[PDB]
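Structure first, then comments.
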Amino acid sequence: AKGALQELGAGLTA
Amino acid sequence: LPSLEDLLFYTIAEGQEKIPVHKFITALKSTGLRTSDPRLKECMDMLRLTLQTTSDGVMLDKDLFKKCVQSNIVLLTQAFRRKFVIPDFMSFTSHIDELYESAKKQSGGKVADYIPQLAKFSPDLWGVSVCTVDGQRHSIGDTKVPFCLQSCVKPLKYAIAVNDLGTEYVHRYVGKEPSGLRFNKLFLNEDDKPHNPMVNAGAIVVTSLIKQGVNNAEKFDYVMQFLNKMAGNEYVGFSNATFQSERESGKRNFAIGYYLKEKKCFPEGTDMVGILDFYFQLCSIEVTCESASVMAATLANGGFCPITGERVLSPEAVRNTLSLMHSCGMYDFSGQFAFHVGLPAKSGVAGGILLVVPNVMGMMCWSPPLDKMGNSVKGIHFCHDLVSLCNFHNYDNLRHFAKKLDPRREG
Amino acid sequence: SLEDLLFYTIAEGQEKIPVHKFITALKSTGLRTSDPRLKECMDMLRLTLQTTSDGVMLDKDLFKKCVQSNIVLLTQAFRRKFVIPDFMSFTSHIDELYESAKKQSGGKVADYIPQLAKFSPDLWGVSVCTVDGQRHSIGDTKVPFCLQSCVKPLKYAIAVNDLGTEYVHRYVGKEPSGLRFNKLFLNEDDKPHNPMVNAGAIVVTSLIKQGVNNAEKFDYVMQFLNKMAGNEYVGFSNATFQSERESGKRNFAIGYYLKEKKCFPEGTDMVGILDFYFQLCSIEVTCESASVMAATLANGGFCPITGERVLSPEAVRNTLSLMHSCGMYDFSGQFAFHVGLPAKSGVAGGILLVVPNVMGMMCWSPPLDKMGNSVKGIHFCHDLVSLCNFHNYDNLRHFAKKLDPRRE
Ligand SMILES: [Cl-]
Ligand SMILES: [Cl-]
């Protein structure tokens, strides 16, 4: 979903 | 608390304040997704319209970009962040290219000539298209040249029959297993039914089950409206010249019709000579490698067309179809193919081989020269090589698989 | 650090862990304390605890010392990284499939030899072993029974492992006969059609460890099956061997036919091969031991409870292929189509079942149906795939009402 992606990627990228 | 579209913006942007549209597109293509993908239309519409308001028609600042990308943001994000079933698609397509070239050296076989439409195709036409269950696309060779499904239609009409009528109804009329003997053998199983719907007799009975009580014009459009859903609205055509010649030379097929009616194999009320007519029409439906590969992908993706997200077939219809394709899809080579390649596939006399890698991708391979069993020589060679390279055999293991490449994982 | 991190998840510090808290948490992941891969951990817990004032509590230094050697496995287990992360809920689904199959009481216990006719009709067992070594049993899973034809795939796997596909398939075919399992006849090439029909299994038997006497051929197979079962129970029923051999006329008739058609390799002792064939059928397992053997096949030839490489990829791949389309006698084609899993049945009531990449199972109930397959076993298999997206051609993303035990 949108939530799952947003967690994972904000962490990795930010 | 950055939004998904802010994240996408910063990854493509690479520290710049604005993204050139060409660079976004270039990056998108690298994932294997086409800009023409139906699920991305809104994003593409927004880009076009929004870029005409721009001073340069190139540069999209954050807010503009964020606006164009919003409605498809999860799909776009999966795509750029390597979350698709094949995360390194450019690498993968390079491998497919090498297998295509290798297959290309096999010039043996003989083009089918039982009718002259088939005779006419050059021996060296050879194309391969791939569509992943996420809609990543790749093609090489002759993939936009129309040709007839012939027997590749069998698993598709069988899927339609199961989808509308269910397993229990359809299998009142047709069996579920390999015959064990040669396909070119006219006979029925222990309960007087054709053995499976991939043999000619079985496909003829299945043809008689679809849109009963309506006319051959309506049946045939109902079936075409179905194939179009399977193909994401890509090319589905018809050869009236193949249809005529198929009918002109239909003695061997009519016998089967006679035999089948005599044994009470059709449903109560069947007009055999019209069923056979409808059967010749369906064999003469036209596809390209490109459009046929999306059909196969719909089958690899649980009945959902990967480039539209539309449910096209019930789960029971797809599972079954794959099960019969595994067993009876390559004529007399079916059991060897099952053993050595271990993928559901269906061949046809025009040189097509429709291949499904369940949960990964669909593929259509096409080359007219056929070997002794009526299978495409380049196609059979290609399918062997794919499964030597990649751990796609049904009974390959996902954790321990020797010197095979697993394209679902990253290098 | 890893070992550090495991300490705290259980400690809820708490400056010390009771060892029983660590052991009950570990059991709940599906692993067994007896797991061969966990032995150093268990040896260290035993030894270290003996140096302790109470014999229960471990501090961080000691706990980390005990867990260190097997911490990758322990961390995968605890962090729910095994192929069935919620195993307690999975086994409760298995128990329900068990109880529902338990109400089927149809079938006939086999009685062509006395040893088989003796088994009570109400015996019913089901054991599971995932590819990560998660174990579950309900029913009569620690009772000895003969493999019989369930041995057919394991001996084929051994032959392909030792000789390769090409050699083995000079002697035997690769596909269903699509006529009754009853015979006899040979394919277009004068070979038995596949290694799962009696004629095919007899020819496979003749390939294994050629040139050596039967006592060492048999020991060799026994050693191999021990590596498949992670050193769990593999026995032998001499009574069944002698009785199979006495009433074996019908297998001898097959052997003389095969001999006259030249289906055996040069220098084959026909009667000797029959003795080995009847010996192999008479090899005993329990549901628990046979489940690890099936799990070795589910895990590409690695034994899940030991980590040992037992069978080559080619050997497992082919075996699983032929179990798919030839393992359930005359029900084979219908089984492939409806259940869609590799399985092999035996006349003692066993069904060796493989869910590839997920688990092995052994189902055992002595009453068979008209085709020779365990009534409760067949029922359990249908229900399993009704409940779960384990069919070969189920989809992993879109599966309707089915449960996927691979996800949380
Ligand atoms: Cl065809
Ligand atoms: Cl048996």
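Residue numbering in chain B adheres to Swiss-Prot, whereby the residues present occupy positions 141-551 in order.
Structure determined by X-ray crystallography, 2.5 Å.
Placed from the backbone N, Cα and C atoms, the Cβ positions cover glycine too.
Within its own chain, B:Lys202 (mutagenesis position) has B:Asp146, B:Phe149, B:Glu157 as residues 6 or more apart in sequence whose C-beta sits under 8 angstroms from its own. In the three-state DSSP assignment, the secondary structure recorded for B:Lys202 (mutagenesis position) is helix. According to Swiss-Prot, the experimentally introduced change B:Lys202 to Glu is described as follows: Increased stimulation of enzyme activity by phosphate.
Listed in Swiss-Prot as a mutagenesis experiment, B:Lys207 to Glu is described as follows: Increased stimulation of enzyme activity by phosphate. The secondary structure of B:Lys207 (mutagenesis position), as reduced to three states from DSSP, is helical.
When secondary structure is read from DSSP and collapsed to three states, B:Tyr254 (mutagenesis position) falls in the coil class. Listed in Swiss-Prot is the mutagenesis experiment B:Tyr254 to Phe, annotated as follows: Increased enzyme activity in the absence of phosphate. No effect on stimulation of enzyme activity by phosphate.
Sequence-distant neighbours of B:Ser291 (substrate binding site) (same chain, six or more apart, CB under 8 Å from its CB) are B:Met338, B:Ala343, B:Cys423, B:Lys486, B:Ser487, B:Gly488, B:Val489, listed in sequence order. Following the DSSP three-state reduction, the secondary structure of B:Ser291 (substrate binding site) is helix. Per Swiss-Prot, substrate binding site is recorded for B:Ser291, B:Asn340, B:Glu386, B:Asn393, B:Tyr419, B:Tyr471, B:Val489, and the stated evidence type is experimental evidence.
Taking Cβ-Cβ distances under 8 Å and a sequence separation of 6 or more, the neighbours of B:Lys316 (mutagenesis position) in its chain are B:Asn336, B:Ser463, B:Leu464. Per Swiss-Prot, mutagenesis B:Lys316 to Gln is noted as: Forms dimers with full, phosphate-independent activity; when associated with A-325 and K-391.
Here Swiss-Prot describes B:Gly320 to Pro as a published mutagenesis experiment; the accompanying note says: Loss of enzyme activity. Reduced to three states, the DSSP call for B:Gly320 (mutagenesis position) is coil. Cβ neighbours within 10 Å of B:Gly320 (mutagenesis position), excluding its own Cβ and spanning all shown chains: 17.
For B:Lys325 (mutagenesis position), the number of other Cβ atoms no farther than 10 Å from its own Cβ, over all displayed protein chains, is 11. Under its mutagenesis entries, Swiss-Prot includes B:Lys325 to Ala with the note: Constitutive enzyme activity that is fully active also in the absence phosphate. Forms oligomers with full, phosphate-independent activity; when associated with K-391. Forms dimers with full, phosphate-independent activity; when associated with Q-316 and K-391.
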>> Please give the substrate site's span as the largest CA-CA distance among B:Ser291, B:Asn340, B:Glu386, B:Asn393, B:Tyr419, B:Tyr471, B:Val489, to the nearest whole angstrom.
In response: 20
> How far is it from B:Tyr254 (mutagenesis position) to B:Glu386 (substrate binding site), counting Cα to Cα, in Å?
Replying inline: 9
> Among the recorded positions (B:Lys207, B:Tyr254, B:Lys325, B:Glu386, B:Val489), which are close to chain A, meaning C-beta separation under 8 angstroms?
Replying inline: none
> Compared by Cα position, which of the mutagenesis positions B:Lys207, B:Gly320, B:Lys325 is the closest one to B:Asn340 (substrate binding site)?
Replying inline: B:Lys325
>> In the three-state scheme derived from DSSP, which category covers B:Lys325 (mutagenesis position)?
In response: coil
>> My understanding is the cutoff is Cβ-Cβ under 8 Å with a sequence separation of 6 or more in the same chain; which residues meet that for B:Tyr471 (substrate binding site)?
In response: B:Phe323, B:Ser487, B:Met513, B:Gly514, B:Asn515
> Using Cα coordinates, what distance in whole Å links B:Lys325 (mutagenesis position) and B:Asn393 (substrate binding site)?
Replying inline: 12
> Which recorded positions from the set B:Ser291, B:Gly320, B:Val489 come near ligand 1, judged by a Cβ under 6 Å from any of its atoms?
Replying inline: B:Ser291, B:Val489
> Looking only at DSSP and grouping its letters into three states, which state does B:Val489 (substrate binding site) belong to?
Replying inline: coil
